[PDB]
Amino acid sequence: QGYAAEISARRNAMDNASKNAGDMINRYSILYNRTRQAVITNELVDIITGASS
Amino acid sequence: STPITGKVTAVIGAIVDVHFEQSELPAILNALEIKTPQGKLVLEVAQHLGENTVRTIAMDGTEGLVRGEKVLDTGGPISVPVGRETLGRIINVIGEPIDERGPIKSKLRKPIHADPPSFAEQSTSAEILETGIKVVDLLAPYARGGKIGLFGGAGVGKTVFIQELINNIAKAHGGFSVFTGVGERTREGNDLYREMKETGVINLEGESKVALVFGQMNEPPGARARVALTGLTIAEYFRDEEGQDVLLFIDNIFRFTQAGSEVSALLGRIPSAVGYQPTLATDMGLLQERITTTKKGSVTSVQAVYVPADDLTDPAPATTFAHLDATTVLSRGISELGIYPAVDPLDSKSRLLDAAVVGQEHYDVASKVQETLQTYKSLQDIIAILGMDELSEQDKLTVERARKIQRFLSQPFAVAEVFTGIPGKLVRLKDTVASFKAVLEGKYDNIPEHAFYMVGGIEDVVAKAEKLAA
Amino acid sequence: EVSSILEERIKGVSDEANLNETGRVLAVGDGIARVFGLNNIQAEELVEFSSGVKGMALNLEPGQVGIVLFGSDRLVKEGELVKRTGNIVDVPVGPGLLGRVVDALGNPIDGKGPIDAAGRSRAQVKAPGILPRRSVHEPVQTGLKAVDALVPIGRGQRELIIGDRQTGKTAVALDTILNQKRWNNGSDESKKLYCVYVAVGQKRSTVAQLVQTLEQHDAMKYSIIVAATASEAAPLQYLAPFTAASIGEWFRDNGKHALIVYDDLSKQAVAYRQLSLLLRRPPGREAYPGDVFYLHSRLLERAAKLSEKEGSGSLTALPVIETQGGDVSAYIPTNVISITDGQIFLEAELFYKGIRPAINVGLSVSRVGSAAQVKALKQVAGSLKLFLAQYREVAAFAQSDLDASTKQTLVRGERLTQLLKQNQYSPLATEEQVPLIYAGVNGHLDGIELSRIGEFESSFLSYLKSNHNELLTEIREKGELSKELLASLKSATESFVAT
C-alpha cells in the first residue's frame, strides 16, 4: 500500500514541480527580455555620446 | 641642425602635435625626437592634419613639455637596435638598454613597422612540439613553427603556466628566443629577469640564449602600444637575416589590444563596440601576421592572452582568438577544482591535432578522452539534483572513468615546488598517449581516485596506489 | 628565359599621356586620406596616389573627396598628386581565373603569372530581378551525409553556415568543395559547379593551408580563391566579398553553375565597421555601420537561379557566420539570419561529443528543401528526418524503467546518430549516400552494436562494391529508386547484415 502511495506521490509532486518550474521560466523570460533590451539601449547611448563630441 | 625643426603646438594628453616648417613634413609612422632634460621623448607621427601640422603620439611622459619646444625628426619609424648583440639586453620601447649593461653593440637598426611577409612567402608546416605537460600533450599538442596561444583568465595561474613553459620549451629550443613583455607588472618582470638569470638562460657571463624587451605597465599609454612591435623586430632579425629558428614569446598580448584601445581614444576616433578601437581588426592583424614561419626560418610565437573578467565573448579576446594556431583556454572553474595546469580540457583545440598530423594512435586515444569528459559534463546536471540513483550501469562506469580521467590531468610542475612542493614531472609525448590509453581501457579502474591527483604517467599512478595502500 | 621576359616587360611599358584630374592630399590620417581636388570623380571610383597605393573614394564630400587608402598609411604623405584612375572598382572576370589565387584588386597573388581574363566587370552591379529568376530545381550534393539528407542544398539559393567560433566551420564548407570534384571531372557541362571560395579576413598562413589542402585533394582546377587576408588593408577587406561576387558573375551569366562560399561574413562586417567609423559616417546599432543590413543584403542577393529565358545559370552561395559564444541574437548574426534562406547550425557541444560534422539536426532548417535532394535520396530518407525527430524528443528519457516503445526509439535513434558521422576532409559520393542511409532507415543496422556501427559503414560500402556494383551503378545513373531497385537493395542489405 505504501509503495504505491509513495510512487503515486512522487508522480504528483514532480508534476507540480514541472508547473512551478514553468512559472519560473515565464517570469525570468520577461526579466531576460527586458535585460536584453536595456543592454542594447545603454550601449547605444555610449556610442552616441562619443559621436556627439 | 636639420631645417626640420618643429615647434610643439599642443601638449594634450599623450597626443602632442608638432608644427613643422614648410615642406618637409615627416611621413606617417616616422619618429620625432624632442630633446628634453629627461633625455629623448620619442613621438611617432600618426596623422597629418594639413597645413604643416602633424599629430604624434608620445612614447614617454608628456609632463614638462613646453609649448613651442624644438622637435628634431629621426626620419623613419622607431629604429630599434638589432643584432646578436641584442642577446641578454633588456631594451625598452625606444630601444635603449634599460638593464645598464651600457650601449647595445648593435650593427643594424630596423624599423618597428615592416609589412608582413607576402602571400607567396607563406609556407605550410606541421611539426609537433613536445610541451611535456600532460593536458597539453594529449589533448591539443602544440606545433613547431605554429602560433601557440596561452589564452586564459585573470589570475587563473597564468604566471605559473608561463613559467613552466619557459623552463621546458626555451631550454629545448635550439635557436635564440626573444621574450617580450607588453604591459605586465614590474613585479612579474623582476621575477622573470631573476628566474632566467638563475636558470642560466640569461647568462651574463656567457652568452644568453634569449633577449628581453620589457615594456611594463607603468609606461605611457602610447608606449604600451608600440612596445609589442619593438619586440617583433628583434625576432624578425633573427628569423630572416640570421636564418636561425626563433621562439618569440610575448606576454600578455591582450595588453597589446588594450593599449590600442587607449591610443585610439586619445587620437579621437569614434569608439567602437565595447569601447575597442575602430582599427581593432587591422591592429590585431599587423601584429599577428608579421610573426609567421617563412621559408627563411621559423618563429614560433607563444602568446599569453588575458581574457578580461573571464568572458571570452568580449571583443578583445575574441579578436585574438582567430589568429592563434593552438589555443589552450585556462579556465577559472578547472583551477578551482584543483587541477593545475588549469587548462580546460573541453575548450582547448589545436588545428594540428588532426589525425594524420598527430598519428592515428594519438588521435584515437585523445578522441576517446574528449568524448568521455564531454559526456561527464553533460551528466553533471543530472547527478546534481537527481543524484546517481537513476544513472545506468554504463553511466556509473562513465562517471567513475571520467572522474579518474578528469583528475589525471593535474601534474605538479617544476616551478610549482614553491607553490606546492611536490617535485615537478614532465612526461614524454609517447608516454602520455600510452598512459591515458590505459585509463580509458579501464586497466587502472581498480586504482583509488586520489592516486590520479598530481601525478605523472601511468607508472606514477601505480606508485600513488601503493602510497595509499600504506 | 627570365631575362627575355624582363626585356619584354621594359619594352612593354610605354610613355604616358596627359592625365585628367589631380588632387593634393589635404590631410591623410587613419588610412582615410582626404584629398582636395578631383573635380569630376565618379562615386566609388578608384583613385591612385603618387606613392602607388590605390584607393576608392567612398565619401564625395562637398569640398573634399575622401579617398580610403588600400594600403599602409606610410605610403601617402600630406600633399602629393592623386591621379584619377577613372574606372569604378572592377576586377578581371573570366573563365581564365580558374585555378589562381587572386587578391581583391584581382592581381595574381598565387604568382602563377598574369591573370588571363575575358572581361573586367564592376564590383557593385545589382542582383537579378523578379522576372529573371526561376525557382530552384537542381540538387547540389555537398557529399556530407548529414547535409545531404537532413538539410538539402539546391542550386542558386543562399544558405547560412552559422555556428560557434572555431568549431571548424570552414571544414564543413571545404567538404562541399571537395565533393564537387566528382561531377566536375567529367564531360557533362550541365553538371559542373565551378566553386569560388572567398577567404575574407583569415591569416595568410590559414589561406596557405587552404591552398595546400585544395591542391592535395587535386581540387584546384575548378577553384578560384579570392583571398583578402587579415594583413590586407581595411578597404581591401571591405571590397573582398563584393569583388568575389563579380568573379562569380562570369559563371552565372555564361550559364555554367557555380557556388561561391563567402567565409566568413562575420569578418566582412567588422571591416565595414572599420571603414565607416573611420570615415565619421554616423554610428549605429551595436556600433556597426548604419546601413549594415543593406550592405549584407546587397551581397547575398546576387546569388540566384536564372530562368530558362536568361540562360539557366545559377550561383549558389553559402555565407559562413561566426557566432560569438553562440549568441544568435547578436546584431550581425541576426541581420544575416534574416537575409539568408536557410541555416545550418553547427553546435559546439556536438563537436565535442564527437559528432563531426557537428550539424545540430534540430536547429538547422532548409527553406528550399525538397526542391533539392536527389530524387533517389529523397525517397529513402524522408523517414530519416522523422526518426531523428523522435530520437531528439525521447533523448532526455535516457536517464531507467522505460517502455518497450521508448526503448525501440532509443536503439534506432542512437544507431542513426552514430551512423551520420563523416570522417573529416573526405566527401562521400551520392551513389553511396543512398545505400548507407537505406540500411539505417530500414532498421537493418538497429541490431548492430554502437561500437561496430563505424566498421559496418565501411564494410557495407566494400560489400556493395563487390556483391553488386551493378546495384550501385543503377542507383547512381537512374537517380530515382524504383520499387524493383528498392527490392534489390532490401536483399542486399539483408545479405550484408547477415555477414
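Going by Swiss-Prot, the residues shown for chain C are 44-442, 445-544, listed in order.
Cβ coordinates come from backbone N, Cα and C, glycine included.
Quick look at what Swiss-Prot annotates:
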BINDING   C:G206, C:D207, C:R208, C:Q209, C:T210, C:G211, C:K212, C:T213  ATP binding site
MUTAGEN   C:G291 to D  In ATP1-2; growth-defect
MUTAGEN   C:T383 to I  In ATP1-1; growth-defect
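In the three-state DSSP classification, C:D207 (ATP binding site) falls within a strand. Chain B has no C-beta under 8 angstroms from the C-beta of any of the recorded positions C:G206, C:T213, C:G291, C:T383. In the structure as shown, the Cβ atom of C:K212 (ATP binding site) sits within 10 Å of 25 other Cβ atoms.
Those residues of the chain, other than C:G206, C:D207, C:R208, C:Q209, C:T210, C:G211, C:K212, C:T213, with a C-beta within 8 angstroms of the mean position of the ATP site C-beta atoms are C:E365, C:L389, C:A391, C:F394. Taking the Cα atom of each, C:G291 (mutagenesis position) and C:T213 (ATP binding site) are about 20 angstrom apart.
Rounded to the nearest whole angstrom, the C-alpha distance between C:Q209 (ATP binding site) and C:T383 (mutagenesis position) is 21. The recorded positions examined here are C:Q209, C:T210, C:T213, C:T383; by Cβ neighbour count within 10 Å, the least packed of them is C:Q209. Geometry remark: C:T213 (ATP binding site) versus C:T383 (mutagenesis position), CA distance 18 Å. Cβ contacts within 10 Å of C:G211 (ATP binding site), excluding its own Cβ and spanning all protein chains shown: 18. Set side by side, the recorded positions C:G206, C:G291 differ in how many other CB atoms lie within 10 angstroms of their CB, and the most is found at C:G206. Under a cutoff of 8 A between CB atoms, and with a sequence separation of 6+ in the same chain, the neighbours of C:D207 (ATP binding site) are C:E365, C:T366, C:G368, C:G369, C:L389, C:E390, C:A391, C:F394. For the pair C:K212 (ATP binding site) and C:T383 (mutagenesis position), the Cα-Cα distance reads 17 Å. In this structure, the CA atom of C:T383 (mutagenesis position) is 19 Å away from the CA atom of C:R208 (ATP binding site). Around C:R208 (ATP binding site), the C-beta neighbours below 8 angstroms that are at least 6 residues distant in the chain are C:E365, C:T366, C:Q367, C:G368.
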